[PDB]
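Trainee: Take a look at the following structure, please.
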Amino acid sequence: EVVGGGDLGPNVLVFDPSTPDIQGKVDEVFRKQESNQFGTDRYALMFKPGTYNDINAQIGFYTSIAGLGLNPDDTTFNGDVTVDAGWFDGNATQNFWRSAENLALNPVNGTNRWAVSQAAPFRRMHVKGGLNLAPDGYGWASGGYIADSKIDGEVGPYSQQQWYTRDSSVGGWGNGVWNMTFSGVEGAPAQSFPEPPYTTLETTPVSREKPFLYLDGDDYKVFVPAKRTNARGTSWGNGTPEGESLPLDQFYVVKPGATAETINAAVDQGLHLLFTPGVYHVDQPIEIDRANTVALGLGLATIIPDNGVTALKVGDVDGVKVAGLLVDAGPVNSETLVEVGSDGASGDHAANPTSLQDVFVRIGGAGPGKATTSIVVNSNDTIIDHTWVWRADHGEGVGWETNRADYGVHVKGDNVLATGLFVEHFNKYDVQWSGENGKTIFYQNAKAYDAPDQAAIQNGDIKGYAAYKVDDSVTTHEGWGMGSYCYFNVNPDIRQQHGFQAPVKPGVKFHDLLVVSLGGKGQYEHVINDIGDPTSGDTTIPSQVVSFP
Ligand SMILES: OC[C@H]1O[C@@H](O[C@@H]2[C@@H](O)[C@H](O[C@@H]3[C@@H](O)[C@H](O[C@@H]4[C@@H](O)[C@H](O)O[C@H](CO)[C@H]4O)O[C@H](CO)[C@H]3O)O[C@H](CO)[C@H]2O)[C@H](O)[C@@H](O)[C@@H]1O
């Protein structure tokens, strides 16, 4: 019974090079979206191919900006896509929930400013000049994620604490701070941790670029890249990229209105999903149990699970590409928010894996919300390529109980790969890995700030719960470029035994680990298990470990 394609709706603004009032108009969204951290408004600015002049697209909360060509240079700005921190007094550590993709940029002073923190991906971009990742004045910042991009000149992180870059091309990298990690990046600074703190891998073992809306001439369509093993450099610049096109008309177009039963019925029926920029309350989980289903969000499209249900469940099928969505906890506790595969699933998905890309989870912050576990990854071979799983530390509806969320991510399948894993503030283990031969490239954690007292975070004989816990049974794991920080702002007497916990086996390895106390609010006793120096002083110097075991 459902109906494919049709109309993307008001919240998706489709600019062209003869379109009137682009500056003034891109400027109204920012005005309302600049300081709008928890609003329900959602926007995507989409630009048709061509060259656009005298422009500076300033990007606020819940704003995605993109070109609608196939290769990034089809849509060129003699101008800038700018993220700054004027609204929060130079501090960029709340510059969340926005994105830029599939544009070239010829920045007006020779350098584009993308001063963001978490959940602010920069994908499929060509910067014909510099890329400055810090707010004007080298004030605080906690990014960040760049993939499938070419920066002609220098990337300058400056004050950025940490960063992940994959499968890209840079002609310079200026500096590290705590953890600037690279995989498959031509031009990456040579590996050197802790000095500078560069963790560098030549290729990404597998990656698959995120699907995106484009105009194959007159028609709305989505292009869906195929996977690369040992990816290095960009995917677009040599000629005809690799992967499929879907016509629009083979997508259900979800808008304000949609029930979860119709969304699933459209996937029953053989349609893909395109979530328009909106907030979707669902009282049954969204279910994708058809191989190769693309589920693509625009304008930070957001799902909220009502009645304590799970928001999104992927079945044990090959090739599901979930991209560009925020799952936002309801006030009724959900046992899970996202499940990838059913519990127990023992099959392969190796040739054609399921992935989550730019999938973000929030618990609290916009009022009261809670979940026991946020993401369960049951399916073997799953790719998690950019996720921010975040128990709110600030905002409305936040308490050590009021927005309690015990567990962030739990990985149970085998062969699972996370590139750009950001997980923070959970009451217990932020990340748990139970499956075999897991790989994590780049991890950023901060522990819960609102732990009341030592006794509240006790873990048998461990003080605190690891930010990242590989199970005792696991025989095979390997991780690179991983940091956990603490700011026990309620009770800075607290001690966190470690950032990491894992068995001591010849084939469970870690490379370039660090923990950091933020201005002496709590301290780490060790880095991993019982190994590594404690943090000390209020000077926020990392305690580091190059190699383990
Ligand atoms: O609070 C809400 C959000 O905050 C996120 O965590 C922040 C955290 O980012 C912040 O850390 C700062 C660091 O940014 C800072 O690094 C320095 C660099 O700025 C500088 O250029 O280089 C040196 C190193 O040589 C560093 O000085 O260092 C100060 C310490 O002096 C840190 O405090 O601290 C905030 C709280 O104090 C903290 O909240 C968090 O990830 C988000 O989840 C959260 O929503």
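Using Swiss-Prot numbers, chain A covers 57-605, in order.
Using the three backbone atoms N, Cα and C, a Cβ is placed for every residue, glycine included.
In case it's useful when we look at the structure, here is the feature table from Swiss-Prot:
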- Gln174, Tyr194, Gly195, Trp196, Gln217, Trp446, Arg447, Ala448, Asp449, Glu480, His481, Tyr505: substrate binding site (BINDING)
- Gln174 to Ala: 1300-fold decrease in catalytic efficiency (MUTAGEN)
- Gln174 to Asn: 280-fold decrease in catalytic efficiency (MUTAGEN)
- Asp449 to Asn: 330-fold decrease in catalytic efficiency while only 2-fold decrease in substrate affinity (MUTAGEN)
- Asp449 to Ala: 1200-fold decrease in catalytic efficiency (MUTAGEN)
- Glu480 to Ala or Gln: Loss of enzymatic activity (MUTAGEN)
- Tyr505 to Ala: 150-fold decrease in catalytic efficiency (MUTAGEN)
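Each of the listed features needs to be described in terms of its position in the shown structure.
Mentor: Applying an 8 A CB threshold to same-chain residues 6+ apart, the list for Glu480 (mutagenesis position) reads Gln174, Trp444, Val445, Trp446, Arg447, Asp449, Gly464, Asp486, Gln500, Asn501, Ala502, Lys503.
Counting every protein chain shown, the number of other Cβ atoms lying within 10 Å of the Cβ of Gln174 (mutagenesis position) is 25.
For the recorded site, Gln174 (mutagenesis position), the DSSP three-state label reads coil.
Here the Cβ of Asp449 (mutagenesis position) has 17 other Cβ atoms within 10 Å, regardless of which shown protein chain they belong to. DSSP classifies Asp449 (mutagenesis position) as coil under the three-state reduction.
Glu480 (mutagenesis position) falls within a strand segment according to DSSP.
Taking all protein chains in view, 21 other C-beta atoms sit within 10 angstroms of the C-beta of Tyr505 (mutagenesis position). DSSP assigns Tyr505 (mutagenesis position) to coil in the three-state reduction, placing it in neither a helix nor a strand.
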Trainee: Taking just the CA atoms, what is the gap between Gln217 (substrate binding site) and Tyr505 (mutagenesis position) in Å?
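Mentor: Answer for this pair: 18 Å between alpha carbons.
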Trainee: Given the binding-site residues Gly195, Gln217, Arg447, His481, and counting only Cβ atoms in the protein chains shown, which has the most within 10 Å of its Cβ?
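Mentor: Checking each of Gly195, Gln217, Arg447, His481, the winner is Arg447.
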Trainee: Cα-Cα, whole number of Å: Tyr505 (mutagenesis position) versus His481 (substrate binding site)?
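Mentor: Approximately 7 Å lies between the Cα of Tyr505 (mutagenesis position) and that of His481 (substrate binding site).
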Trainee: Just to be sure I understand the contacts, which recorded positions have a Cβ under 6 angstroms from any atom of ligand 1? Candidates are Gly195, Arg447, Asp449, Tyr505.
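Mentor: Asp449, in sequence order.
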Trainee: For the substrate site as recorded (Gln174, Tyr194, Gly195, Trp196, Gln217, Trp446, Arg447, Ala448, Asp449, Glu480, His481, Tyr505), determine the largest distance between any two Cα atoms, in Å, rounded to the nearest integer.
Mentor: 27
